[PDB]
Amino acid sequence: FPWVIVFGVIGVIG
Amino acid sequence: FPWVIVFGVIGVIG
Amino acid sequence: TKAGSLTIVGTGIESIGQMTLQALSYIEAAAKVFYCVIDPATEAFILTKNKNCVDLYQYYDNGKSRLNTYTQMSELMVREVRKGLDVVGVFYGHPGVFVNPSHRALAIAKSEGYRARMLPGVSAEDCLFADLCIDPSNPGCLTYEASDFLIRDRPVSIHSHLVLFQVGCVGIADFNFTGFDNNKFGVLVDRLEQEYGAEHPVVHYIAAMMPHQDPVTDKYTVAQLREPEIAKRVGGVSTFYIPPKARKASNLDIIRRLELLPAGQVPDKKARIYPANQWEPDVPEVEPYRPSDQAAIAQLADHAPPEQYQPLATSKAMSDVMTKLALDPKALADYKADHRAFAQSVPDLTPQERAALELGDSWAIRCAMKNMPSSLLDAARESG
Amino acid sequence: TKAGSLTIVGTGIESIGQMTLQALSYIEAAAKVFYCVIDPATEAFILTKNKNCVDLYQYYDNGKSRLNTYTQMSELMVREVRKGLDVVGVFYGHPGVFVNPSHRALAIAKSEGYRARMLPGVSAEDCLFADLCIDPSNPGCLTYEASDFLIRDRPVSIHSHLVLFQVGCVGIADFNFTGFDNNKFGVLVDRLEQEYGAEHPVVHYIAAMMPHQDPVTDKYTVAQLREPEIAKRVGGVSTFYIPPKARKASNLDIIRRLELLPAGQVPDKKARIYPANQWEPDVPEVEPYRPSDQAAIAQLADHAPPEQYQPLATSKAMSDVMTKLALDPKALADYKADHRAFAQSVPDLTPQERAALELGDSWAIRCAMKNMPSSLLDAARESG
Ligand SMILES: Nc1ncnc2c1ncn2[C@@H]1O[C@H](CSCC[C@H](N)C(=O)O)[C@@H](O)[C@H]1O
Ligand SMILES: Nc1ncnc2c1ncn2[C@@H]1O[C@H](CSCC[C@H](N)C(=O)O)[C@@H](O)[C@H]1O
């Protein structure tokens, strides 16, 4: 339950 | 031409 | 020549200790530091090292596109580069491993003609190899983002390691300060069942983030990931490791072309160098002290360094300057600007050491610091 | 309880600077240090940090089985563990990435009931991601040993990164102080031609080992690897990177199950998040400042930290002790032995800080060191 997501894939993020 | 190989695969090393 | 630089560094995963010496030295030397870390002890540590820090985490928000956050994080760093400052960006782990804004900011800086470098760091996958006692070499390693793995139907090899990052945010585009329910987690489990079977092991891995904590190394079957109490345990710092299902046979054509002959003394594909991967299902016991191991150990009593072995033969003055070049970015910049002027100003260097630094040649520095025996140089394939 | 421990650590690749703070602290604390490093400045640095060091490199010899060397390296470390000493083994890079004797020595120590840990380090692959400006996430990464890749016919994905280690010793079982001719290198090139085609790029990668050096990032076609002058350049520290040949399409079933709808606004498979991989053949120019990027940057002017953002709110006494636990292995061992006694002896802690350390709970330490807003806790999915 640390949430430090510094990436997302093309198809998901936008 | 440093040679520090600290691994070999089963099939090669023995 | 152009004023302004961007250096992006990592902190590694475990609080403070997994930062590299060079990452620390660049954070201390920076005009401005932008950071995105997980644990507060690492944050507090950074703030003791530089007086001009900005937390990039404040640019996330509930329901705010992570892509928009990443654009903003990048632009904050590049704005300070354009003002002619030496900027350091700091991301946890390795700052280029599953990180959008570091690559974005470095490419923009490079494209506009500024100095731009990423320094590698210890990733969550590096931690995984260390804590699960596996080597990506044996028997190869496939690494994917969990959503990408599904959406692009990325191939698995049942004969190699599989590592999956971001398994706690399958299909999720945005952000929430209190995290995600991860409601599409079952789509991942369906794929793992198709590729490996319901009874195949999956390791839930969480590297210790504080120095006193133990890692989570919890083996479940693919089937168990369907139980709500287990699915519930997968969060924002969860990684999965799926061990190989089988050992791959040798190719006779390659055995022949590499002259690993006779084929007959090539070990059975089930044969393993000690130790075996403990996570593989039905992994056979491997003997650590075979007769050949015992014979090698018996040879230790009579061992002397071989004639071609090159003992270290350096000086405090030379180790001091090579340490300073590694740990003082200002000293390194000065040296790179004028090898001769820098070298001639170092106190207590021997003539050979001074000469090696003036050249900067990696080989010149090596025999300034190591005794190369005549035995080595009569053979040595350095044409000189 | 049992006397004796083995901690294996890395130095990273670039001389001195790529060592982690914790690797340095364990080297300084050790009763005995065994090391296997490439560059002499790193060797000299280690010898300044501990008075009882042994160079493992002296256990190689011409025509001597590397397996016998590895058995001997392992046994030297475990012999000192069995005598009840705190032993540190040091290997360059990450000490578990393409390393036989670390895994062997740790498994033997663990099996005989001694404390045994590997600390991760910066690998050659970590350096590769940093220097070639690629992210293993985009579009996945396959990592193999070059001989293994050939002998076990390991699969390639033309849609993902491929990394190959030990390309300078294809098929070679033993050792020579003056290195190898690498006469079976053409077997590797034949496989790369079959998988990718004669015109596909291969990057010859050598990470800088001294702080002033530039990396080798030399792109060749598969065909060019056949030219003797180029084949000649591949040595004991050469790694190959083969970029993807194509972009993989999205799976409609997963687009539907992850609700990335409507399918129509899913980007074309050719669509890329800036920046594009510069090594991919015929990589299209990607716009860094799309209208959506410009809109996100425009929002920076009015930005304030969101209400759920948790500012650091700690004390010198708490950052000091969390730093000491990361950087002082003796302090960490004391704390792990008795949380309460250790916590009650730290000067200047607030009651909350003392309480958090007594517990050791990662979450208790986090709100001792961060202001958790009421906004966060009304939502917060920590059942408490
Ligand atoms: N403590 C930890 N243990 C295991 N995996 C972790 C982790 N912290 C982060 N990760 C992985 O990293 C993902 C975030 S992406 C950032 C990764 C980071 N740059 C690195 O170098 O590892 C998480 O979803 C998870 O898969
Ligand atoms: N300076 C360097 N640049 C690129 N690859 C390197 C390198 N030094 C070592 N390697 C790679 O590592 C192989 C040796 S195996 C040891 C790898 C080391 N433990 C690590 O963490 O990277 C070499 O054959 C080469 O493929």
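Heads up, chain D uses Swiss-Prot numbers, so what you see runs 7-390.
Placement of Cβ uses the backbone N, Cα and C atoms for every residue, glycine included.
The number of other CB atoms found within 10 A of the CB of D:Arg72 (mutagenesis position), across every protein chain shown, is 22. Annotated active site per Swiss-Prot: D:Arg72 (among others), in sequence order.
In the three-state DSSP scheme, D:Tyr76 (mutagenesis position) falls into the helix class. Per Swiss-Prot, active site is recorded for D:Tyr76 (among others).
When Cβ atoms from all protein chains are considered, those within 10 Å of D:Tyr98 (mutagenesis position) total 28, not counting its own. Secondary structure at D:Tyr98 (mutagenesis position), as computed by DSSP, is coil. Residues or ranges marked as active site by Swiss-Prot on the basis of experimental evidence: D:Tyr98 (among others).
Per Swiss-Prot, S-adenosyl-L-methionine binding site is recorded for D:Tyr98, D:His100, D:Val103, D:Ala130, D:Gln172, D:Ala213, D:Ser244, D:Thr245. The Cβ of D:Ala130 (S-adenosyl-L-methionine binding site) has D:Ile19, D:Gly99, D:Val103, D:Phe171, D:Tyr211, D:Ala213, D:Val243, D:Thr245 as same-chain neighbours under 8 Å, each 6 or more residues away in sequence.
One entry in Swiss-Prot concerns the mutagenesis experiment D:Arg72 to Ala or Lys. Its note says: Impairs methylation activity.
Annotation of the mutagenesis experiment D:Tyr76 to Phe in Swiss-Prot: Impairs methylation activity. Around D:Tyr76 (mutagenesis position), a 10 Å sphere centred on its CB holds 28 further CB atoms from the protein chains shown.
For the mutagenesis of D:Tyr98 to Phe or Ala, Swiss-Prot gives this note: Impairs methylation activity. The structure shown keeps the original residue.
The subset of recorded positions D:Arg72, D:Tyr98, D:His100, D:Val103, D:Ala130, D:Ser244 lying near chain C, with Cβ atoms under 8 Å apart, consists of D:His100, D:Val103. Within the set of binding-site residues (D:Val103, D:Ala213), the lowest number of other Cβ atoms found within 10 Å of a Cβ is recorded at D:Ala213. In the three-state DSSP scheme, D:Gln172 (S-adenosyl-L-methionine binding site) falls into the coil class. Less than 6 Å separates the Cβ from ligand 2 in the case of D:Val103, D:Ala213, D:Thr245, drawn from the recorded positions D:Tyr76, D:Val103, D:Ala213, D:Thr245 in sequence order. Long-range neighbours of D:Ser244 (S-adenosyl-L-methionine binding site) (same chain, six or more residues apart, CB within less than 8 Å of its CB): D:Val173, D:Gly174, D:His210, D:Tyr211, D:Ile212. There are 32 other Cβ atoms within 10 Å of the Cβ belonging to D:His100 (S-adenosyl-L-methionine binding site). Cα to Cα, D:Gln172 (S-adenosyl-L-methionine binding site) and D:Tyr98 (mutagenesis position) are separated by 15 Å. Residues D:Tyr98, D:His100, D:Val103, D:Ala130, D:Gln172, D:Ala213, D:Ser244, D:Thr245, recorded as contacting S-adenosyl-L-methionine, have a largest CA-CA distance of 16 Å.
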